[PDB]
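K.L.:
Starting off with a structure, shown below.
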Amino acid sequence: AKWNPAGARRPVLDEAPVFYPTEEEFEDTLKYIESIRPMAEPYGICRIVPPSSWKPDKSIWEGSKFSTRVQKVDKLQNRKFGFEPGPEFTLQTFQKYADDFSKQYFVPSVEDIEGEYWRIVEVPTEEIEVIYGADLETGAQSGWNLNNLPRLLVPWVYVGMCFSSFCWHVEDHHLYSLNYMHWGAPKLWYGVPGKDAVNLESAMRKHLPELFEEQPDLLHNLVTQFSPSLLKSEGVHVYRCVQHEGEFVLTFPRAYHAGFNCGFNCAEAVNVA
Ligand SMILES: O=C(O)CNC(=O)C(=O)O
Ligand SMILES: [Fe+3]
């Protein structure tokens, strides 16, 4: 039903690296990624802010329908078999649903929302359910237009609202993931480097044993959130970054990531080799 500010459980984490390419570096997507890899790879994830140069509809906004799934945020980590289908929406109607939910639940800052999100997942006091559009199949000249990367695997669309989540997972086939936020509220990302994958899975098996018994293949299901604070206590390196609209997040082969949204937003991501 509503916010408890004093009950906040915001993770205390190191920030993932942020990159500010120049127009020249930016002119070659694949080449730029390659160049920052040595620096960014040990973190599993990184944020890329495009230069000023870079700069990318009623019938769609109001016309194109998509379906959603329902998430019980209070059950993502602690529960005694996943995301049921939700209503169909358009961007317009989804936004209004999304905006009213936040207005009533709570203008909070990103850190306010993040502290509340983890309160709901670690120590819930009520059922909170939320809706997201994921897996929506779409729908200069540079690979930053995600539709062009498979060339030089198809782009996928994500519509989020406050507290909607993407639970811990690695990309298929040790692929990179490149994610662009088209517009809307910030998305919180938590990343673990490939070399720490074993520590992460093992921390999860240790603390959520009964969950693994009934679902031996949890780690593939995308249905389980797990606190960075718990990970941190098991010696796992978790890095945070906050993605704003107009910004990319890049995930490295074999890196685990998870996160949630601070409000209504729209993003597109693709896998790259
Ligand atoms: O954007 C989301 O909600 C989730 N995206 C991913 O997990 C992907 O970019 O690797
Ligand atoms: Fe992903």
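Residue numbering in chain A adheres to Swiss-Prot, whereby the residues present occupy positions 139-194, 200-223, 262-287, 296-328, 350-362, 378-498 in order.
The way this entry was determined, per its header, is X-ray crystallography, 2.3 Å.
Note: Cβ is positioned from N, Cα and C throughout, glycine not excepted.
Positions annotated as Fe cation binding site by Swiss-Prot, on the basis of experimental evidence: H394, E396, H482. For the mutagenesis experiment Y321 to A, the note given by Swiss-Prot reads: Loss of activity on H3K4me3. In Swiss-Prot, a mutagenesis experiment is listed as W381 to A, annotated with the note Loss of activity on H3K4me3/2/1. One entry in Swiss-Prot concerns the mutagenesis experiment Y383 to A. Its note says: Loss of activity on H3K4me3/1. Record note (Swiss-Prot), mutagenesis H394 to A: Loss of activity on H3K4me3/2/1. The unchanged residue is displayed. Listed in Swiss-Prot is the mutagenesis experiment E396 to A, annotated as follows: Loss of activity on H3K4me3/2/1. Swiss-Prot lists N404 to A among its mutagenesis entries, and the accompanying note reads: No effect on demethylase activity. Among the mutagenesis experiments that Swiss-Prot reports, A494 to S is described with the note: Loss of activity on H3K4me3/2. Here the residue is the original one, but Swiss-Prot notes a mutagenesis experiment at this spot, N496 to A: Loss of activity on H3K4me3.
Let's see these features in context: how buried, what's close, how far.
P.N.:
Sequence-distant contacts (6 or more apart, same chain, Cβ under 8 Å) of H394 (mutagenesis position) comprise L444, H445, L447, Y481, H482, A483.
Secondary structure from DSSP puts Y321 (mutagenesis position) in a beta strand.
Less than 8 angstroms from the CB of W381 (mutagenesis position) sit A323, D324, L325, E326, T327, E493, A494, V495, each of them six or more residues away in the same chain. DSSP assigns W381 (mutagenesis position) to a strand segment in the three-state reduction.
Cβ-based neighbour count (10 Å, all protein chains) for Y383 (mutagenesis position) stands at 21.
Secondary structure from DSSP puts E396 (mutagenesis position) in coil. Summarising the environment of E396 (mutagenesis position), the number of other Cβ atoms within 10 Å of its Cβ, over all protein chains shown, is 18.
Listed in sequence order, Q468, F473, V474, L475, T476, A492, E493, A494 are the same-chain residues at least 6 apart in sequence whose CB falls under 8 Å from the CB of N404 (mutagenesis position).
Reduced to three states, the DSSP call for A494 (mutagenesis position) is strand.
Here the Cβ of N496 (mutagenesis position) has 18 other Cβ atoms within 10 Å, regardless of which shown protein chain they belong to.
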K.L.:
Which ones are near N496 (mutagenesis position): of the mutagenesis positions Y321, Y383, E396, which have a Cα within 10 Å?
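P.N.:
Cα filter at 10 Å returns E396.
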K.L.:
Rounded to the nearest whole Å, what distance do the 15 unmodelled residues have to cover between the Cα atoms of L362 and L378?
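P.N.:
Flanking Cα atoms: 12 Å.
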K.L.:
Filter the candidate list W381, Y383, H394, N496 of mutagenesis positions, keeping only entries whose CB is under 6 Å from an atom of ligand 1.
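P.N.:
Checked mutagenesis positions vs ligand 1; flagged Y383.
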K.L.:
Please report the number of other Cβ atoms within 10 Å of the Cβ of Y321 (mutagenesis position).
P.N.:
23
K.L.:
How many Å separate the Cα of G328 from the Cα of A350, given that the 21 residues between them are not modelled?
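P.N.:
With 21 residues missing, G328 and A350 have Cα atoms 18 Å apart.
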